[PDB]
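Scroll down for the structure; my scribbles are underneath it.
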Amino acid sequence: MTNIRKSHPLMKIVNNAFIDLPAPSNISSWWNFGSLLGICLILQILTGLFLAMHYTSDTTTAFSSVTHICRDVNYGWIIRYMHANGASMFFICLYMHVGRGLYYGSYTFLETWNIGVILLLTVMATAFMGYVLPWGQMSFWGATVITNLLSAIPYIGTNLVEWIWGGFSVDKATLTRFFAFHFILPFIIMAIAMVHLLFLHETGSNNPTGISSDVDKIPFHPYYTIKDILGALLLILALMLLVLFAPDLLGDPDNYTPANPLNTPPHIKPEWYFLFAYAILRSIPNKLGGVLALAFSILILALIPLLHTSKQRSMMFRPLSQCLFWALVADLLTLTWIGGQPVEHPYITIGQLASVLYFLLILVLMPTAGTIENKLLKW
Amino acid sequence: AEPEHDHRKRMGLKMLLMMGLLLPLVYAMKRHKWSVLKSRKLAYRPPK
Amino acid sequence: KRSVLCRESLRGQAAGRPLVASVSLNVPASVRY
Amino acid sequence: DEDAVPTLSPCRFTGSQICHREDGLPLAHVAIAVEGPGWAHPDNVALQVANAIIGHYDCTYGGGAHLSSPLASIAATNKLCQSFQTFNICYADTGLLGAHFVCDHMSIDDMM
Amino acid sequence: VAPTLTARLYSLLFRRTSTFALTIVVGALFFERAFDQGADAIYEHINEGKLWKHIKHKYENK
Amino acid sequence: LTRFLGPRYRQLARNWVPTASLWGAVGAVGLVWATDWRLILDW
Amino acid sequence: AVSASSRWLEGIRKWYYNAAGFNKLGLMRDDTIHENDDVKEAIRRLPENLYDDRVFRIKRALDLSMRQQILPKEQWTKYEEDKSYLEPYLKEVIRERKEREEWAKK
Ligand code: HEM
Ligand code: HEM
């Protein structure tokens, strides 16, 4: 070759994973969440760096600082609310991503699914720490209750919770730590995302039908670059629709109250992206049992590849699993509802059944349904 | 509470107007780019 | 390869001065008789 | 005259592709074209002069790497293709313009 | 015959990408101003007299 | 340096100026929105 | 002792196959298979005819998926025509690998 810009620079060749790569033809709109997921990481990042251009990480100021970012600083208001709302998007998008590989057998790519899982739980920590930075009532108490949930571990726990906090409570110590970790996790995450993409470039993307598309492969550049741009268009639409017309709507917490350590919102709860886990945690009487169960809710994901029973990696051609699949999402929705509910009889009893129904759907129902379907097809 | 929001609402109106023109435009571009895939005909013709 | 099924192919070699003359050129290249 | 009359009507120009994949075959033939002038047109000699430049090339050209038309040189140099020719097909109301290259399965894009 | 509006537009401005981008630069300018103007006006209309712009009179120069 | 200079090259340069010329105009437009010169606004 | 049950079992099977997208898609149950290592080797063992056919049907399929259109009622895959053409091939491959595994015990 001569003057083929792409392969000339070795570096520029590496970028032809966007332009020349084999892309399946058929391909639901669902896939656009991978790309969108990465737009969200970049958005969050630029926003973060501008917010962290005018934020301070101290008990005294933090609150003020954020408050100053939203009032005297020029266009810091939208930057901050874009930031907050963004993260909602980032999660909404992540849970579409996981649903699509729960449905279509994308998780077949073991390697790629274990990086995903790492990705998902990294992004979870970042969102957990970033919400406390502001240092508002909700934040303050939420980080106490969660962190302390770690003190359920029998031998260490207790010592360990105090290490993490850098003291006996959540004072300055802890709030600067979160600022530092929040800032450096998304930069570590970016390398994982690229390691994720790496593996996934070795086998290409699955489809609705669940079958190899090597017989029908499209250039990513011509087609997918427009689709992606279009998906951004809608993505930003939702971000701005949220951030411009209903700033607070999706940010349940109304606690714009500076944290007072004796004071408590009797209604303490993580934002929407964590509710599922929360509800599953309350269903167990015992503290430790809850924490394990909390972990398993999320960590349960890596086990699905082993759980797969069918011969059709595609759910598309399998009724019964489509039916339980959907239920689990609606069970998931049910559990998110419990998260903002008084922890009283009515919700208790519901949540408990929901929590068992979630684990059933993942651990026992679906697996069986997989077999059945195989035996009906005579497979 | 939200001094910026009152100003922000006007931007939202502009954004809404901008989004519709943009949302519609993006779809048209996508169709033109994705038009070729839909248009193509696939058939099998073995001598058999 | 071109199929030689019918009555059409007669190819056999025999010219006046030249016989089996092979020519190689950058612009072109071939085999005659 | 009527029979002639049916003749000479314009034939609608369409830019589409027809892709008939047979991995069984050893090489790949690609004919890429942009519609052109009828038989008579000032633009129609100037085109030729254009294709003179790109030229045409085969496994057996004696110049290979030193041939003055880039597609040829690149081809010659990088084992890009087996043979390639530019054409100008001239019809009264229609014209096919482009080139045509035969090239291994893995080199279709580079020669394009 | 004449070129459809688009064909006219095309051959004047979109054959050469140099002209195309020139266009876009120009367009982006002109557009911003009319959008704003029109978009602003729309918004102010919906809150007549609610905004300082409307209310400055009261305590201004006597 | 010396190798790049040539008698033959001029058509490309002429062509480049228009595309380059067109490109140059875009920056002025791009800069101007950010710059917000009162005079530029006046224009 | 399956007489009523067999017929009943058969009846259940037609509904699932008809119900499944595969019947609607026009790709036979065998083309819906998760392509894994054993399926992969069975695939490779297919005849030109059998094999090229799978390529077209998946070609036509992924084309419909892409356009979200279903094939005409007249042209669908009918359960009664269950070409389990992969099955034969697929069986052995597994058969051979089971053996290999077993031979490796001790
Ligand atoms: C995708 C990963 C990220 C997620 C999920 C995320 C999420 C969040 C959330 C949920 C908050 C709380 C805001 C509120 O409700 O008031 C926040 C605040 C903050 N984040 Fe991020 N963020 C991410 C990346 C970053 C990065 C890369 C930076 C800096 C480079 C950053 C800097 C900040 C700062 C300085 C604040 C505090 C000011 C404020 O409250 O907005 N974040 N982040
Ligand atoms: C920071 C978050 C993430 C980013 C930035 C990201 C990025 C991407 C991108 C760009 C692609 C290719 C297009 C697509 O298939 O949508 C993709 C595919 C994939 N991702 Fe994600 N990813 C993220 C999180 C995850 C998570 C949480 C999981 C699952 C645990 C995961 C698993 C996968 C899988 C299995 C595929 C391949 C599916 C297929 O195309 O057949 N990813 N990822």
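The way this entry was determined, per its header, is electron microscopy, 5.4 Å.
Each residue, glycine too, has its Cβ placed from N, Cα and C.
Residues or ranges marked as heme b b562 binding site in Swiss-Prot: A:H83, A:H182. In Swiss-Prot, a published natural variant is listed as A:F90 to V, annotated In strain: 65, 66 and D. The heme b b566 binding site annotation in Swiss-Prot covers A:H97, A:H196. Per Swiss-Prot, ubiquinone binding site is recorded for A:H201, and the stated evidence type is experimental evidence.
Annotated features taken from Swiss-Prot, shown on the structure.
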{"residue": "A:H83", "record": "heme b b562 binding site", "contacts (Cβ under 8 Å, 6+ apart)": "A:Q44, A:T47, A:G48, A:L51"}
{"residue": "A:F90", "record": "variant position", "contacts (Cβ under 8 Å, 6+ apart)": "A:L37, A:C40, A:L41, A:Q44, A:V123, A:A127"}
{"residue": "A:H97", "record": "heme b b566 binding site", "contacts (Cβ under 8 Å, 6+ apart)": "A:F33, A:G34, A:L37, A:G116"}
{"residue": "A:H182", "record": "heme b b562 binding site", "contacts (Cβ under 8 Å, 6+ apart)": "A:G48, A:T126, A:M129, A:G130, A:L133"}
{"residue": "A:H196", "record": "heme b b566 binding site", "contacts (Cβ under 8 Å, 6+ apart)": "A:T112, A:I115, A:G116, A:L119"}
{"residue": "A:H201", "record": "ubiquinone binding site", "contacts (Cβ under 8 Å, 6+ apart)": "A:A17, A:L21"}
Filtered recorded positions, from A:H83, A:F90, A:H182, A:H201, whose Cβ is under 6 Å from an atom of ligand 2: none
Neighbourhood of ligand 1 - binding-site residues from A:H83, A:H97, A:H196, A:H201 with Cβ under 6 Å: A:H83
In three-state DSSP terms, the structure that A:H201 (ubiquinone binding site) belongs to: coil
